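Q: Okay, handing you the structure first.
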Amino acid sequence: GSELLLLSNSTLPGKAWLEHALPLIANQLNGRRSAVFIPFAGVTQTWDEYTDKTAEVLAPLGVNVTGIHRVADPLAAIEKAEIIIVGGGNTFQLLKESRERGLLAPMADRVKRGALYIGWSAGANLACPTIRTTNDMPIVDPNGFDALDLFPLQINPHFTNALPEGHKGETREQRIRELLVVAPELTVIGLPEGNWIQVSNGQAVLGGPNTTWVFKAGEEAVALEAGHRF
Amino acid sequence: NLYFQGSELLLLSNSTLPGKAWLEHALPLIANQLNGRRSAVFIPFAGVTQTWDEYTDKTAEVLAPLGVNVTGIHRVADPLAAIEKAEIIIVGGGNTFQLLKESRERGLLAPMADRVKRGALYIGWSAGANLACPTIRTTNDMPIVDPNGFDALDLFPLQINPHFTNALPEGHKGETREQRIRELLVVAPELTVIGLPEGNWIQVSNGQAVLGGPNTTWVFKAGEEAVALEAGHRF
Ligand SMILES: N[C@@H](CC(=O)O)C(=O)O
Ligand SMILES: N[C@@H](CC(=O)O)C(=O)O
């Protein structure tokens, strides 16, 4: 009963920021226009700049964006929002700010009550039960890895198993396999750049041109393509 | 500009060089720093995909020719007594979050740090190098378990980012390693982050922290361009 758009990344090569998301958002708005933007993943630019950038790219769709860090009453803003938009950046800072501000439960409840959730990269991580499949560096302690729990599977965004020539560090699959040792019940979706998962009208639909990989404990990786229904 | 460092540390970026055996490049470094020490306790908790028993036996085997006797801290009767009596503390690579979580849950963090401060030799590679720093905030590992805090041993005052490379797979739009480090420098502007490439190490001995290894090391500080360093540099 949730409406989610979970994107692996913001920008396709040679395209504008969020350009590929616009038609997906347009088809899922269903008349919604009022959005609150959660900017807390952003580190290297101000949350004001991040909000203004998001407002600009979505304006042609008729969406009005308000930055949650600028409103007097963030709980009321989330309550009245039709759309909750969570930007990419550092997933640990995103979760830490969201938890410290008491926004996790309100955001999840608002989405469960029919609001559209749009998140890319770190914003896709936050939709999962935990952030345990983020690729980000732990620059701040979020005081727990539990997240919004709007999507039941773990998403690993920006998925690629490639490494620089001669690198001896863990592959992405090796990192994921370690998670499957400690949490053997999990399903991990390796969502490559350019892909997304759209949850709408009772179906979780895989989208994007590249191959998606599913990892489960003790099972070989399974390749999926656009149109798969979870 | 570090002041006199009174600990004996060997902090390796990684375990295995291309075309070499596991820890082969570390053996001469360990041998030349032992200074007569023989008794080592191994901290295996970073290991996920193999048992800590297998990890310990592997470490014991590779170090036996150096005269080092290895016991795994997970199977001693009294881990606090084992650390107190150990001459060498060896912390293996693996997942840094699990390493820190087990070390904290078992109450070993302070005993390990205190024993090293009391003259024990500390050897760590990869996750074991992260653990020597004030925090694990520069690990490259996935947060598969919650360590209940990112504070670590605080034996080495600067942050090490091991396996350092700024390269990305063809066409990848994710963050570069330097971009991830620059974000840490926003939230923690006082930090120095050492981008320690594979094949390199930092050896703290006789009061000096000395860079080692054939590859270029990069130092990141807030608002400053990355600084290239080479073997022999004193931090
Ligand atoms: N840091 C990434 C998310 C991830 O890779 O976990 C982003 O938001 O772009
Ligand atoms: N996981 C790495 C450590 C790191 O890259 O942070 C290792 O132990 O080999």
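Residue positions begin at 1 at the first shown residue.
Per the header: X-ray crystallography, 1.8 Å.
Note: Cβ is positioned from N, Cα and C throughout, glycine not excepted.
In case it helps, Swiss-Prot gives these features for our protein:
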ACT_SITE  A:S121  active site, charge relay system
ACT_SITE  A:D136  active site, charge relay system
ACT_SITE  A:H158  active site, charge relay system
VARIANT   A:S121 to T (Swiss-Prot position 120)  In pepE1; deficient
VARIANT   A:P138 to S (Swiss-Prot position 137)  In pepE1; deficient
Q: Measure from the Cβ of A:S121 (variant position) and count the other Cβ atoms within 10 Å, all protein chains considered.
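A: Step by step: centre on the Cβ of A:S121 (variant position), count other Cβ atoms within 10 Å, giving 31.
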Q: Listed recorded positions: A:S121, A:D136, A:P138, A:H158. Which have a CB under 6 angstroms from an atom of ligand 1?
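A: Near the molecule: A:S121, A:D136, A:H158.
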Q: Taking 10 A as the limit, how many CB atoms besides its own sit near the CB of A:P138 (variant position)?
A: 25
Q: For A:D136 (active site, charge relay system), what is the secondary structure state per DSSP, taken as helix, strand or coil?
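A: Looking at the DSSP assignment, A:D136 (active site, charge relay system) belongs to neither helix nor strand, so coil.
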Q: Rounded to an integer, what is the Cα-Cα distance in Å between A:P138 (variant position) and A:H158 (active site, charge relay system)?
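A: The Cα atom of A:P138 (variant position) is 17 Å away from the Cα atom of A:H158 (active site, charge relay system).
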Q: Where A:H158 (active site, charge relay system) and A:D136 (active site, charge relay system) are concerned, what is their Cα separation in Å, rounded?
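A: Given the Cα positions, A:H158 (active site, charge relay system) is 11 Å from A:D136 (active site, charge relay system).
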